[PDB]
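Q: Here it is: the structure, laid out below.
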Amino acid sequence: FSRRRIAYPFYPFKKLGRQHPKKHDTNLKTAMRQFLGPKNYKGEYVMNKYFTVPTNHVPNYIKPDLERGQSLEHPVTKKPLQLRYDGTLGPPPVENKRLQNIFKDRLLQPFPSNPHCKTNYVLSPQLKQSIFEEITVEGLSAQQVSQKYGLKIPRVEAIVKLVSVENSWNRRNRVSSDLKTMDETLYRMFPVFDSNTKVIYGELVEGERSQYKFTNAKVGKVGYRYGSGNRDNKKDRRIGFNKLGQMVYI
Amino acid sequence: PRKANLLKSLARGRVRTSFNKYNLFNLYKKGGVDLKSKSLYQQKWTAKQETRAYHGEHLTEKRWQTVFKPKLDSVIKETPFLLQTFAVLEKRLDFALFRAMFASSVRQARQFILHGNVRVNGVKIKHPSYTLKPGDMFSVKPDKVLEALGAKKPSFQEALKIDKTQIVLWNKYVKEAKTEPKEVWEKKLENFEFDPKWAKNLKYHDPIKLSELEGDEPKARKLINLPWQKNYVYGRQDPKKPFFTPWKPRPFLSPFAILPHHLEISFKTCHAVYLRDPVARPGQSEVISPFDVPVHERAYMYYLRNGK
Amino acid sequence: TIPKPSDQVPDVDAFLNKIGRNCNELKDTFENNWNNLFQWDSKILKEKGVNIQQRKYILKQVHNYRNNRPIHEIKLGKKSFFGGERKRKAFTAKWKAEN
Amino acid sequence: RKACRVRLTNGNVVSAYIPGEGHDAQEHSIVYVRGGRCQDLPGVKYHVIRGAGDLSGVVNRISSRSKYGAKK
Amino acid sequence: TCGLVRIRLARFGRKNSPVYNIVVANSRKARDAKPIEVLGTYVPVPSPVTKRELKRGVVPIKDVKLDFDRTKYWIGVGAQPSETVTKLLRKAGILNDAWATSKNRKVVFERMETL
Amino acid sequence: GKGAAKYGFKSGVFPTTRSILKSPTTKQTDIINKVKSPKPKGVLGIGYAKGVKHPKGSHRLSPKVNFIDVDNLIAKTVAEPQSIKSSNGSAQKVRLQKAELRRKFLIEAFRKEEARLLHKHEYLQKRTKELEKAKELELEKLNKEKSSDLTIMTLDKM
RNA sequence: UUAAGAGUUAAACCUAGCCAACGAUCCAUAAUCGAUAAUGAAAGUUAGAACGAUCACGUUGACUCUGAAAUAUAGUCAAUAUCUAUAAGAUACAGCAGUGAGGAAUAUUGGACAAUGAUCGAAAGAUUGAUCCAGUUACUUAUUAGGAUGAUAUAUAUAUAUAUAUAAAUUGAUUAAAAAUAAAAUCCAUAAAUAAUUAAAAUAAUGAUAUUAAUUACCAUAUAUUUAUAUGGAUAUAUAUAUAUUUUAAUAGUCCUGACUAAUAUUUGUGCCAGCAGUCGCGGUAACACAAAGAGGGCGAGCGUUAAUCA
Ligand SMILES: [Mg+2]
Ligand SMILES: [Mg+2]
Ligand SMILES: [Mg+2]
Ligand SMILES: [Mg+2]
Ligand SMILES: [Mg+2]
Ligand SMILES: [Mg+2]
Ligand SMILES: [Mg+2]
Ligand SMILES: [Mg+2]
Ligand SMILES: [Mg+2]
Ligand SMILES: [Mg+2]
Ligand SMILES: [Mg+2]
Ligand SMILES: [Mg+2]
Ligand SMILES: [Mg+2]
Ligand SMILES: [Mg+2]
Ligand SMILES: [Mg+2]
Ligand SMILES: [Mg+2]
Ligand SMILES: [Mg+2]
């Protein structure tokens, strides 16, 4: 039996009571407000645990089940805070032992419902520099470095390319203070990883704007075939991108 | 593509590929998808709703059907084979931007692409549907990445009023410190866990007038001398940048900060490399999704038959 | 580069009148300037009001003058007096009846 | 139930149900006929189209307007 | 162009984006009908080049794929190439200057054969 | 779309590739041997038997296969300028150069086609001759299988 | 007779055969096919529009010349129907536009031979309703068709959970009943426009398309390897030179909500009537099914319905 079910919170929350007729409020909005907490004059929600990013290389992901739906905490002391019948946030009646009892992997699990999802580790900048020096300068092949550092070859090659771009930007100082701040912030939000054919180029006399290039090919294999299927007016219309990035019909 | 409408409605409670606060709450309160007391068709429909709200909301249904690949790829724990239902979308350029944390949404990444801020191997790509091959390197203009991962720049009026309030509270603090300095210092240490000149060093600030400061931002810049924001209106250190200029991470960023496996990211340069297509492995899937394997398999059975 | 006027072709107007094909109406457009005749392409001719057939023909004859090949007029092909092949039989039947 | 006897352009003769709240069809009106039978009436195998020929759209129709030839 | 057998270009592709098929065909048959043989393909549009690459010194390249040994067989038999096919084959070195015409100086780049 | 799967998933047809030499060459001995080998008559037979009469107005045996001599085609078709009788001509030199190129091209084509046929036939024959080694080594492996036999009748042998 | 076999056609003379319930003969219908299109897990089934291959025809029938090849879109004769020139006349749009009829229904009385071909010519070059382009038509397919932030408005007095008041607060409802982050507002963009310039289709030259694609938001050069600081022509200003250097958005329908079958937030009108309906079926004062309001669920520049094909 399927029913159009308004997505009310699974946890218990303080619902509406008798309301002024002109309030025009909904329970979902109250749940929103209780999840967030008071709104600062700056527009912030400091009371929430998720307003501010972490800074100790331990990602902070939503844990509504392990929190029983209580998502408010003191911004400084970081001790839990919960709503009260008085209407002012105050200390909980009892300790929530399950917030203390977090599995090692669940700390790295982004979404509660999907256990298989996990966040990759960020390589330390020193490790990136070490890989770049080992490959570019010493000459150790990507296989050797991957075996050395427990990494995959394509990741190693991507690291080399990115460190090349980083080197160029640092040479020109194209990096800005905002970019450095974002880099340092994001780096601290994630756990840190611990260690032939015949070709003829035709003659180009002066004033020619382009050069013919002839590639050898065999009859029965070269050409556009006659009676080929026309897919343009069909859903499987083939589309590609020219090297300029222009969309073309391939 | 689909015209965005009621994407973040709390009644519907569908999680979207976004860093928004409303999306955060919708993810928070959902718990898990309810597939119980439902026929097979109803289970498939619920799985479609939940999964298709996240993976490709913009894609048209009759377009997603054509894009959908009935044959998946997989390289003791159990392999989650059917989480790869939507792995085909992970090679699209906009999805790559969103997963690289170069945008706060797939739609925002789409606008970044369509507005010419994105390059793939050094050629400006203006088409969100461009598919990334393994080893491709794609980059975004750093200003747009900083805007995506930064707080909204306040208007002049909003930040001016915020400064008004900050002056009011700073004057309050120094007043109370002057009245009762010794225990003020001791109790401040109480949180941190006597020199009477301490309160003497602190200096008042003059309340500003909105009517007189309106429309004169260079004047307002000189008129503010708070200890923390010296000579700039709040959030507008350089008012010619697209973001909160004393660069501040956007609110509610920790919940959605997943580092993808298939991409290798360089935040300092706003570059990324597409290592591979996402592949399921024993006990882990590289398709970042908020739904469990049962939901994905129900969606997969739906799309195999096209709803039959 | 520009080729110099010949004694056969002193000025632009001589060239226009010689090549014919009703092109002699374009004397004003060129303003008798040899150099401008031998410098601009069909985009400028299009802007200046020359229609398709003309500007193509004048560029052809300009090229002929550049490579020294003669620029004499060759009249565009006309249909037969009795008429086109498809209508020739009926027209001959009518014409012979009238005479 | 309102039905009409219709001679088609191929020469056949059929019985067609006139849907909608109000029919503006009289004798010798020009109509367009589509398939579909009036389930509770035996012998009316066809549906007259509303909004074509001499049949107008259902007056003051505001839902399923397309099926009944209405405008908005 | 004369004779029954002619080496021509048959137009393939879509509107506003021609590509051509170097074919050996009957003169009397339609341009886009199936020919005696398909000797190659010719993409007229030059490969676009970056403004930087213009300064570096490369030029746009036009892609022709051809069967060199078979085209020699057809030229030997007396198949008569067309003007565009004559231009293409003459640049390839298959045809020498004997096929040049009066209507058609220095060499920046001489023809080169490589693997 | 289904039928294309039979041909490597290729939609559209090329014209059937033509043959430079329409009939086997003389140097291609194998086709001559098959052609001039004894004709089999029997359950699987190709010709009228010895005492059997063929129809009065028909030929008893099929038309003989005319084997091309590549030298003969090159001499008759292509040939050579018998004499160098000529003078300076705007068209004469052009035509001579054209004809020389065409002559060279057709000669090369015929020779290369003969060469590919010969090399291919030798290739197939060689492959079969090496496969003979596999057969004979298998037979040798049967010897060692039955070298260790005590001559008692065995069920597998029964 | 033919280049050529054969009761293929004509002549002559013999024999009595040949086909047939595994369907002859006759009748009706149909152009056939693919490495084409649709569908299915597949065998297959359907179409034969589009791309391509073969055949037949060019108002109807027969015959003749030429020719290698023709019962030719040729010629003669006749038939049908029109026109004038009234003659041992011409024409037959199944060539491109276009008109009338028939139909549920299928477009421009368009531009250019610039390209790729065809014909003529020694050549220059000429012709080309082939062809290439554009026009009309959502008929089909693809890409765009805006992101981020966002539940209040006033007054008070190197820290930071700021707190107090008052005022208002649309629809529905009195709480897990919502509409609704939806609006507005704010931040930031881009399209279009406006300026420049500007390829490529084509080269010896020739560009219909074309008010070209695309690039930059003053213009170049001079270095580095896209971002920069410089030199030089712009630029109004105030008073050669400190300054800045076009502007700028937002635009969604159509079907459905008893089950099949996704659609709980509820109300009104009607009362076996009006009506709905693919099947079950609904409609007699309490209609989740008719007609509507609210809310909701699909698909979305399409949605539904009819007609057909496959499963
Ligand atoms: Mg239901
Ligand atoms: Mg003449
Ligand atoms: Mg028929
Ligand atoms: Mg049939
Ligand atoms: Mg037919
Ligand atoms: Mg066809
Ligand atoms: Mg047609
Ligand atoms: Mg005929
Ligand atoms: Mg007719
Ligand atoms: Mg006839
Ligand atoms: Mg017509
Ligand atoms: Mg032409
Ligand atoms: Mg014309
Ligand atoms: Mg009310
Ligand atoms: Mg209805
Ligand atoms: Mg119903
Ligand atoms: Mg569409």
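We number chain B the same way Swiss-Prot does; the residues here are 2-76, 88-205, 372-486, in that order.
Determined by electron microscopy, 3.8 Å, according to the entry header.
Just so it is clear, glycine is given a Cβ too, placed from its N, Cα and C backbone atoms.
Copied straight from Swiss-Prot:
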- B:103-172: domain 'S4 RNA-binding' (DOMAIN)
- B:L109 to F: In MNA6-3; causes temperature-dependent loss of the 15S rRNA (MUTAGEN)
- B:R111 to K: In MNA6-1; causes temperature-dependent loss of the 15S rRNA (MUTAGEN)
- B:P424 to L: In MNA6-4; causes temperature-dependent loss of the 15S rRNA (MUTAGEN)
- B:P438 to L: In MNA6-2; causes temperature-dependent loss of the 15S rRNA (MUTAGEN)
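Help me picture where these features are in the structure shown.
A: The Cβ of B:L109 (mutagenesis position) lies under 8 Å from the Cβ of B:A115, B:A121, B:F124, B:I125, B:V130, B:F150, B:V152, each of which sits 6+ residues away along the same chain.
Within the same chain, the residues at least 6 positions away from B:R111 (mutagenesis position) whose Cβ sits under 8 Å from its Cβ are B:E102, B:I436, B:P438, B:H440, B:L441, B:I466, listed in sequence order.
Listed in sequence order, B:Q407, B:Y410, B:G413, B:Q415 are the same-chain residues six or more apart from B:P424 (mutagenesis position) with CB atoms under 8 A from its CB.
Taken residue by residue with DSSP, B:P438 (mutagenesis position) is part of neither helix nor strand, so it is coil.
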Q: Count up the helix, strand and coil residues in the domain 'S4 RNA-binding' (B:103-172) according to DSSP, in that order.
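A: Per-class counts: 29 helix, 13 strand, 28 coil.
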Q: Are any of the mutagenesis positions B:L109, B:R111, B:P424, B:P438 near chain A, where near means a Cβ under 8 Å from a Cβ there, and if so which?
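A: Near chain A, the qualifying mutagenesis positions are B:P438.
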